[PDB]
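Here the structure is laid out as structure tokens; the discussion comes afterwards.
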Amino acid sequence: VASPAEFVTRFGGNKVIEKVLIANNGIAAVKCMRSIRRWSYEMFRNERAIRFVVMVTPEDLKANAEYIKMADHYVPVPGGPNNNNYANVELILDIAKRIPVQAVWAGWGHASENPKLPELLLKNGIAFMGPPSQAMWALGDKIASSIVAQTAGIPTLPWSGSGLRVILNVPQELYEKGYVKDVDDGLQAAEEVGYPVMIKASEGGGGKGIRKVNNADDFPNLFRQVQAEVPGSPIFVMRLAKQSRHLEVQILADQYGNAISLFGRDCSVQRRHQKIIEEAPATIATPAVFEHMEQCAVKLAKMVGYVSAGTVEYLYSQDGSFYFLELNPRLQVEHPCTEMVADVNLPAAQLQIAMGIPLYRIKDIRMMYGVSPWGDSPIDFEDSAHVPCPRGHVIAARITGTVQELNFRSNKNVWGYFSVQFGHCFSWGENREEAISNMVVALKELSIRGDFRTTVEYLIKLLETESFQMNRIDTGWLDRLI
């Protein structure tokens, strides 16, 4: 194809996107540009075919943040906390309208989980490379998403909104039974479910507004803390589960009702609720149980009219039981785990979906389902469920300008980045053992650096432990290892 406009016609889309505004910074802004520009070179032999507009804070400009010079165009925005810049929906819209751009990519963090952003963009004829307003609330809000999950017949752990049920919508009166309007209704909910409990803000993102509660005397101040951490957000109470496996299903949906899973990720290796090690695929679950978890994830996405990328998170037990925990209405930082085993470029798929390209017209998806790479033949994703199989294994490891891309001479199958704080290394292998081995050697090469001496040791130690090698870990594993 000669241009984005020709691509849209040839591949059956309905919206020409030549310019995208990035409502983010750091690795997110860099990853979106790198992934899309690679796809653009493959399609148009011009990596700049889809132009990128970036938002620049005085802080990011003073730091000489790499995403600024990478961008085709940059826009200085007001400094300070993200509510004045990156997370300011009114500012994002104003810039989108002014250039103008044809789509917005929010990534992870900032305004990526604010349902007003796609709402205002749609009103102005601007696409959002993420779910529509409706689907983002009913699946992103924790109380509402658990009610949708229950409506779909997906199991959930005992919580303040247990028993509640009914394209779908959760009415405010039903929703209001699931939440704890005050500390007193909360104390009551905690007593019904039974201690130990979790007080959780439903609008909380990245582990914010969550408190572990062992007894009723501790409850009120812990409730007051959750209110203070995520102000304005409704609050719910849930049973604090036993040590389990934390699993994720990667979802991808177009604008036409087609939604698929891109296998799963195991994110059980956690330290103070922070995801430390991720793996793709999620080998711990029984193939039949994981297939069920995948179908539930697709049903749940289809029910609310979900579009773009999403993550369905589950708590899994050795019993073979699983419980819906939440839906992440955006791309995650650990998404390359999936990209590598599924051979799906996630930001490019988000772009194509926003251009109205059906899933069956995306080369990556066609290949995944074993059909012609350039054909227009519709795919029955339900009938070809056994057809996709992961290509090898990936291990992701959390490590502790603004973005330094870290290249390894020890391995061709390992890559990473360090941000300014934390970063991630990604190791592919033909199988799990082969992927852990490459990670160790890469972390050992990384160990030769000064700043990465102490930090990489505990990771090398955890990766070599018999429990990890034998995949006999759980959510409480790391926290008791120290």
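Numbering, chain A: per Swiss-Prot, residues 102-267, 278-511, 524-543, 556-617 in sequence.
Each residue, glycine too, has its Cβ placed from N, Cα and C.
Copied from Swiss-Prot, the annotated features are:
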MUTAGEN   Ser344 to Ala  No effect on interaction with BRCA1
BINDING   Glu424, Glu437  Mg(2+) 1 binding site
BINDING   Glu424, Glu437  Mn(2+) 1 binding site
MUTAGEN   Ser432 to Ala  No effect on interaction with BRCA1
BINDING   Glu437, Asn439  Mn(2+) 2 binding site
ACT_SITE  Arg441  active site
Where 12 intervening residues lack coordinates, what is the integer distance in angstrom between the Cα of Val543 and that of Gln556?
5
Of these recorded positions, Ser344, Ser432, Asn439, which scores lowest on Cβ atoms within 10 Å?
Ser432
Note that 12 residues are unmodelled after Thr511 and before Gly524; then state the distance between the two Cα atoms in Å, as a whole number.
17
As a whole number of Å, the Cα atom of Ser344 (mutagenesis position) is distant from the Cα atom of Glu437 (Mg(2+) 1 binding site) by 16
Compared by Cα position, which of the recorded positions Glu424, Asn439, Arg441 is the closest one to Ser432 (mutagenesis position)?
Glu424
Please compute the Cα distance from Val267 to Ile278 in Å; 10 residues between them have no coordinates.
12
Are there any residues in the same chain, six or more apart in sequence, whose C-beta is under 8 angstroms from the C-beta of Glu424 (Mg(2+) 1 binding site), and if so which?
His357, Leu358, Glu359, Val360, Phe435, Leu436, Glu437, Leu438, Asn439
When neighbour density is defined as the number of other C-beta atoms within 10 angstroms of a residue's C-beta, which of the recorded positions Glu437, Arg441 has the lowest density?
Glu437
Under a three-state reduction of DSSP output, how is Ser344 (mutagenesis position) classified: helix, strand, or coil?
coil
